[PDB]
Amino acid sequence: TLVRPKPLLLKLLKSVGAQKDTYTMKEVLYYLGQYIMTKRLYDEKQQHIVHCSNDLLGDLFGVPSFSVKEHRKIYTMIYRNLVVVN
Ligand SMILES: CCC[C@H]1N(C(=O)c2cnccc2C(F)(F)F)CCC[C@@]1(Oc1ccc(C(F)(F)F)cc1)C(=O)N1CCN(c2ccccc2OCCO)CC1
């Protein structure tokens, strides 16, 4: 599947070195991961919990925090911020 991130998600992804406009779901996940890692959007205490209440990430996703294990919930949140392309 080829996806075109919407402007705000595009800006967030491009800010961590993503060069293109069209991505695969694995590329969005990778670049979203680089974003979490650089900005340090997690606690040493709980590695699996992303804390994003005060970040553009939580705004686009619509949640204060989420578990890295909640794959289905993460896709739902990402899907809202993209358009599927040819
Ligand atoms: C080796 C660690 C890499 C993971 N990682 C950490 O777990 C981590 C390490 N140290 C400290 C803090 C963290 C912290 F905080 F949990 F992130 C470091 C960053 C990359 C990494 O995590 C995320 C996390 C959130 C998102 C986002 F999309 F925003 F939800 C995207 C990627 C990842 O590539 N996968 C693979 C893709 N996974 C995934 C998510 C949703 C749907 C499907 C998925 O795929 C399953 C196939 O493997 C998530 C984990």
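We number chain A the way Swiss-Prot does; in order, the residues shown are 26-111.
Header entry for method reads X-ray crystallography, 2.2 Å.
Note: Cβ is positioned from N, Cα and C throughout, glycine not excepted.
For the mutagenesis of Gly58 to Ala, Swiss-Prot gives this note: No effect on its ability to induce apoptosis. The structure shown keeps the original residue.
Under DSSP, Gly58 (mutagenesis position) is assigned to a helix (H, G or I) in the three-state scheme. Over all protein chains present, the Cβ of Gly58 (mutagenesis position) has 13 other Cβ atoms lying within 10 Å.
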